[PDB]
Structure formats: C-alpha cells, structure tokens
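Report on the following structure.
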Amino acid sequence: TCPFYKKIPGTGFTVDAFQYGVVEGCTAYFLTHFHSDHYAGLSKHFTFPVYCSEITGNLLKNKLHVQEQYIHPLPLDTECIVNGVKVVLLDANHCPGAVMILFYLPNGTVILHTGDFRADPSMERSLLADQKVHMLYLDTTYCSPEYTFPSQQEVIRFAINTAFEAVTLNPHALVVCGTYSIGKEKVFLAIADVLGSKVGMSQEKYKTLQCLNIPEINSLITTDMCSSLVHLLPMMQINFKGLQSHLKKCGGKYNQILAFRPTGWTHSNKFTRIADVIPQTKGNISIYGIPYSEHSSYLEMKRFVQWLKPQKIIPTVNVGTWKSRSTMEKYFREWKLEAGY
Ligand code: NI
C-alpha cells in the first residue's frame, strides 16, 4: 500500500509510486527520474498514463519497454495542464532527465515535489521565483551537518588531473570507471576528453547512454573496447580481483589500471580534503574513491529551504526511524527561526 508522502492531496496524482499495484483514485502516475528505487514496478505490461521528462520517457520505452501509448513526456520550464491541473517540470540537478514537479492545486495551494535533487542557487531564478509554496516534499538524503563534500567541478578537476598525470607518465595504463545506474556521466566523459579517447563499454550500457540526449554522444562513446583507453565496468567489479581479471582480458595491451569509484558521501569526508585524497593500491592496480554527489549537501539544502520559505515540509528520505524523523524536524525548526518565516 502507497505511503502518504507519495500522494498529492486534492488530485488524482501520485509520485514515484509504481510498486503498489493499482493505486485507488490515481488517474496519472508521475515519475521524477529513472533510478530503480523510484521506478520499482514499471514494465511493458503497465497500462496507466505515466508523466515524465523526454529523457525519462526514452528510457521507459527502450530499457523497460513500456508501450508508447502510455508515455507522456513534458517539456521543462513550461506550464502544462494534466487532467485539469496546472503542472510545471523543473530541472532537479540530479541525473539526466531528473525533474522537480510544481503542482497548482484547484483550491489555490501550491506544492513542490523535489524528487531527488542537488539544490543550487540557480534554482532561485527558475519559475520558483514568481510565487509562494505551501507544501515542500523534500529530498532529505543528507539532512545532517556532518554531510559535507566538494563541488562537482572540484571533484572533476581532481579526476582529470589524476588520470592525465598517470597516463602521461605511463602510456600503457588503462583507466576504469565504475557505474551502476545513470548519473555521474561527467566523471568518465571528462577523463576520456582529456586523454583523447572514446569511452568503451558493454552494449547494455551503450544503449542506456543513447537514450540521454547528450550532444555529440556518437563522438564520445563506443562498444569497441580495444580502441578505447577509458573503460566502464559495473560498480561491483571495482575491486582488486575484478580489475585483475579485466586486465587479463585486454591481451597484453596494458600493464597498469587506475580506477575510479564515484560514491556519495563517505566518513573519510569528515577528515580529508579532495586535494589530499589517496588511492588503495595492490601492485599495478590503484582505486580512487571520489565524493561526486548528485544530492544536496546539508548547507545547499538549508540555503534552498530558507530561500523558498515553505509553510510545511514533508521529508521523502530517511523516514523509516523515529530518531531520523526527530533530527530532521529539529533542523527544519532551526532554519525557520533563524530566517524568520
Ligand atoms: Ni535518484
């Protein structure tokens, strides 16, 4: 059964609610982005209207084989009427195709559902600037002050310089980058660009990348592994055993691997600056964990919410424990008292 924080009161609408069977009263199912925890339940047999971005739509059709007659793509930054209700989709600064949804309720209430997002000050100049929001359904993944990490730009700078240094010293080194979902594609695209290489990958991952509307993509990626010195592998294979095994397969073309595991936050963020990050190393294999986040840090979240001044906040992440819920409510009250709304 569908939890309360996935329902939009005063509408026939749900958000990210595909794992519950047929939801009573739901005339339109919204999908914020193509991450498995959120799409869980969709398939080629789904027969209710799905509303989403163009990119999310490409992935539903090609990867999950949802039939085309049930896919309803909407442009961003554009007022649209769905089942008699005005909605807008906004870029969430999460993974490709990820949106926030603004719902203009018939009674005058305005609701923002952030989906998953990485708050940015650029959002303060979107169509959010123009009016008041009564209810915020908020991505609270990192809602605690211990959660700090660098900008995505600093993280990419570190990776480009690390990869370019290693391969310039040793032209026979291979770079490997882990992946398990869409998102974070800047990591491997920036590295391959500095090395003058295409990114090599499996046919399944190439297919996913072809759904994402990335400009000039055919120039950037390939399924011919032997022509490429940046390879993508599943995240689970980014360990000394999996990488040893991969180096065997390359037929004595390479004699060193430098690998990247993009993670979210890890507790080594509580002590170590990005510049100071060092790898784990065994023989001719080195593995870097890099804190590339597609979710708000604590300070980015705080800034966004203090700017928006919602009347009520409903968390969508870390809602399963009393301790989490209590912690989160304390911070919302601080933010409100500090800013005066
Ligand atoms: Ni996500």
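We're sticking with Swiss-Prot numbering for chain A, so the shown stretch reads 700-1040, in order.
Method reported for this entry: X-ray crystallography, 1.5 Å.
Quick reminder: no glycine exception, Cβ is built from N, Cα and C everywhere.
Quick look at what Swiss-Prot lists:
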{"type": "MUTAGEN", "residues": "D838 to N", "note": "Impaired nuclear focus formation, reduced interaction with PIAS and increased sensitivity to cisplatin"}
{"type": "MUTAGEN", "residues": "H994 to A", "note": "Impaired nuclear focus formation, reduced interaction with PIAS and increased sensitivity to cisplatin"}
So if I draw a 10 Å sphere around the Cβ of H994 (mutagenesis position), how many other Cβ atoms end up inside it?
22
Long-range Cβ list for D838 (mutagenesis position), cut-off under 8 Å, min separation 6+ in sequence, same chain only, gives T813, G814, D815, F816, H994, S995, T1015, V1016
